[PDB]
Every structure is written in C-alpha cells, then in structure tokens.
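Colleague: Please read through the structure below; I'll follow up with questions.
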Amino acid sequence: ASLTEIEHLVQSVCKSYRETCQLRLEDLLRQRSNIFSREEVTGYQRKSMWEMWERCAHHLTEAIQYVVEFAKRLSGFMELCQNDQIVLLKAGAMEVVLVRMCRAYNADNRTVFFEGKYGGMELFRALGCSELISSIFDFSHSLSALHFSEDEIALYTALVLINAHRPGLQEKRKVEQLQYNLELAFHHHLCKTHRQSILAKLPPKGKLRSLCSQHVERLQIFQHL
Ligand SMILES: O=S(=O)(c1ccccc1)N(CC(F)(F)F)c1ccc(C(O)(C(F)(F)F)C(F)(F)F)cc1
C-alpha cells in the first residue's frame, strides 16, 4: 500500500539475484572470447551419453544449488507450510535454470558456457537429441533478442517460482497474495524503465513448462537426480 514498500520488494528481489548470480556476468562477457577449439570440442563428442548426462546433471544440480537459496530470500516465502514450500521449487526451480542460461549465451556465435569455456550445440552430439538441444538454444536465443537486464531476470524468475496453480499446495490463498505483489512489483519496474514492451515478446507460460518437462524425462531415464 506504499510506493516505498512496492519498490522495496523490487529492490529486494534484485538483491537476492546478485548473490545467487551463480556466474559473474562480467566474467561471462569477458570470457566470451575464450572458446573451445575444435580439438578441445572433439574430446566431448567421444564421451558416451552416460558420461555427459552425469556431467550435465552435476552442473545442473550445482546450478539449482544456487536457485534454492534465491527462492528462500523472498518476502513471505518461509511463511508457508513446508508442503507449500516444496511443491513450489520442484516444479519451479528447474525453469529458473533455463532462464539463467541466457546469461551464458552469446547469440553472436550461438555458444553457451560449459566447464570454463564457450561451446556450440555440437558440444552435445554425444547425447543424441539435438532437437531438444537446439530448442533450448533457440529459446535462450529468444531471450538474447530481448537483451534482458539483471533485474529483469531476477523479477521474472521470481514469478516462475511463485505460481499458485502448482497442484498439491494447501495454503493456496496464502500464495496468491504473495504472487499478486510480485506481479505488480514486476510490472512496476517495467513501467519505470520503459521496458514494459517485452510483456508480449515473452515466451508463453506454456513454452517454459513443455521444454524442461520434455527434457527432465530424458535426464531421469539416465541419472534421475
Ligand atoms: O547452461 S548449461 O551449460 C546447458 C548446456 C546445454 C544445454 C542446456 C544447458 N548447464 C547449467 C550449468 F550452468 F550448471 F552448467 C545445464 C546443462 C544441461 C542441462 C540439461 O538438463 C541436460 F540435458 F543436460 F540434462 C538440459 F539442458 F538438457 F535440460 C541443464 C543445464
């Protein structure tokens, strides 16, 4: 009920990202020149699928390991029952990772940050599902064509978690309110930055779900972590 407490929420959510920026954007941009040479690439291609999926599920579990803190520094988040605190992240934290990967994306050369270097999707010929791989590349490519800002990722990823239509919740009405205040806080900073035009350039609500869902099956056929 105050412009201060609304901006305070905006300023808060952006602070949670700055620490849970798993990667340093400065390093990401400064290392965008250091690229897996075709010799160094060819090493990854030999590995059987059972290797990369582990390496992938390792970094992903490590990447999620920074989403878990981020979720907990949000206003009123611990004021939920553990039921309505586990139901959220299991469905939500996965989609947050796919977002933060846009930071690690260089749409100039269509490359992504993998184990200290940048590499294309031929770095993943071993897995055997390039269509899913490419769809992730073009998805992150659909957020480089928006030139996202740090506080735009922090404010959108935060509204990926805070969904009240997640089944299994119990304190539902208690989640809607916290989602209301994040919708308005999101639109507000968009207005006061003249970036509200992207509200339609967004990938839909259903694209994010059908992406990692279509993948996490395959990650679970192998590692299941
Ligand atoms: O950003 S990643 O480098 C990545 C590379 C290629 C395709 C997707 C994502 N990495 C996140 C981290 F920074 F931790 F490395 C990541 C790797 C792989 C995944 C996958 O879960 C998979 F398939 F390998 F298991 C997938 F992208 F497919 F979902 C997710 C995130």
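Here Swiss-Prot sets the residue numbers for chain A, with the shown residues being 265-489 in order.
Cβ coordinates are placed from backbone N, Cα and C, and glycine is handled just like the others.
Copying in the features that Swiss-Prot gives for the protein in this structure:
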- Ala327 to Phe: Completely abolishes transcriptional activity (MUTAGEN)
- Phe378 to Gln: Completely abolishes transcriptional activity (MUTAGEN)
- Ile397 to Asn: Nearly abolishes transcriptional activity (MUTAGEN)
Colleague: Please list residues from the chain of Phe378 (mutagenesis position) whose Cβ is under 8 angstroms from its Cβ, counting only those at least six apart in sequence.
Modeller: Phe300, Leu387
Colleague: Roughly how many Å separate the Cα of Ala327 (mutagenesis position) from that of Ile397 (mutagenesis position), to the nearest whole number?
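Modeller: For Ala327 (mutagenesis position) versus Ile397 (mutagenesis position), the Cα atoms are 18 Å apart.
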Colleague: For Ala327 (mutagenesis position), list the number of other Cβ atoms lying within 10 Å of its Cβ atom.
Modeller: 18
